[PDB]
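Chemist: The structure under discussion is supplied below as structure tokens; questions concerning it will follow.
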Amino acid sequence: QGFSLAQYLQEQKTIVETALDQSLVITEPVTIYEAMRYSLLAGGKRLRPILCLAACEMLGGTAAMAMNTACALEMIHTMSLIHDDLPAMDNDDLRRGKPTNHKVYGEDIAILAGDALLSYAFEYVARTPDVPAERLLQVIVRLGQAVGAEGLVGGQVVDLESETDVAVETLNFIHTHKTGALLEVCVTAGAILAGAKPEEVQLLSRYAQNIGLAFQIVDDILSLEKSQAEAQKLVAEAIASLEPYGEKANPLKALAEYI
């Protein structure tokens, strides 16, 4: 028996997208929900929710334990894009060929749509049905650290301050460490939801950190080249050593080999 990532991604992406859709039921001021759904339901790879389910499932958890957190992660990812596209930031006029949130609804609504998604992410983790509350709190804490000044937002800030040819290699590492912070918390949250012991959470953390780095190397070899691609390989190789789980680890090993 051999493992097809394309099938897995297809199966998972389907279940994730119905969950995303169900999470935002349209009421009161319909424009806010519309603006949220517009960015959240515009398709994509959905790697972040999938990493979460992967990690949870590998450790013995179920889709039902991780699904809310998985949607939460995608909501956070979405709102970072909504905010990043704003004129005051990257000033993007379209994304995946479709116009960006603010171009459809206005900068004001876009800002609020992002805010709504960010807070809803936490609300949603906390409404997770069948999981001890202690685990959910840990996810919420880690999610907080990943998204804020010590993570995603932190990275975006350093990124903006460097947006300079003389930029150091360590300034490149802090910038890309924060997109890894989102990525790390995907597998970390999954593990915690499953009831993983701290050593496992660290195992996954380091796996996530390594993958995160590798992604930005190859995206740079489109930050680079013959030795750049060597590093990306050493790192994905170290990661793909979570052999202790054997067959259960196929999705994560597969997913890693995005080179």
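We number chain A the same way Swiss-Prot does; the residues here are 9-171, 174-232, 261-297, in that order.
Header says: X-ray crystallography, 2.7 Å.
Just so it is clear, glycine is given a Cβ too, placed from its N, Cα and C backbone atoms.
Sharing the feature lines straight out of Swiss-Prot:
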- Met87 to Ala: Forms the longer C25-geranylfarnesyl pyrophosphate (GFPP) as the major product (MUTAGEN)
- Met87 to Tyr: Can only generate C15-farnesyl pyrophosphate (FPP) as the final product (MUTAGEN)
- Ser88 to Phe: Can only generate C15-farnesyl pyrophosphate (FPP) as the final product. Also produces some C10-geranyl pyrophosphate (GPP) (MUTAGEN)
- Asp92, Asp98: Mg(2+) 2 binding site (BINDING)
- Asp92, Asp98: Mg(2+) 1 binding site (BINDING)
- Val161 to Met: Produces similar amounts of FPP and GGPP (MUTAGEN)
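Describe the structural surroundings of these features, if you would.
Modeler: Taking all protein chains in view, 27 other C-beta atoms sit within 10 angstroms of the C-beta of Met87 (mutagenesis position). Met87 (mutagenesis position) falls within a helix when secondary structure is assigned with DSSP.
A C-beta separation below 8 Å, combined with a sequence spacing of at least six in one chain, links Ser88 (mutagenesis position) to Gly122, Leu160, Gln164, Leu192.
The DSSP secondary structure for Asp98 (Mg(2+) 2 binding site) is coil.
Long-range Cβ proximity for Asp98 (Mg(2+) 2 binding site), meaning a same-chain Cβ under 8 A and a gap of 6 or more residues, is found for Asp92.
According to DSSP, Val161 (mutagenesis position) is assigned to a helical segment. Less than 8 angstroms from the CB of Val161 (mutagenesis position) sit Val155, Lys188, each of them six or more residues away in the same chain.
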Chemist: For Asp92 (Mg(2+) 2 binding site), which of the three DSSP-derived states applies: helix, strand, or coil?
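Modeler: Reduced to three states, the DSSP call for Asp92 (Mg(2+) 2 binding site) is helix.
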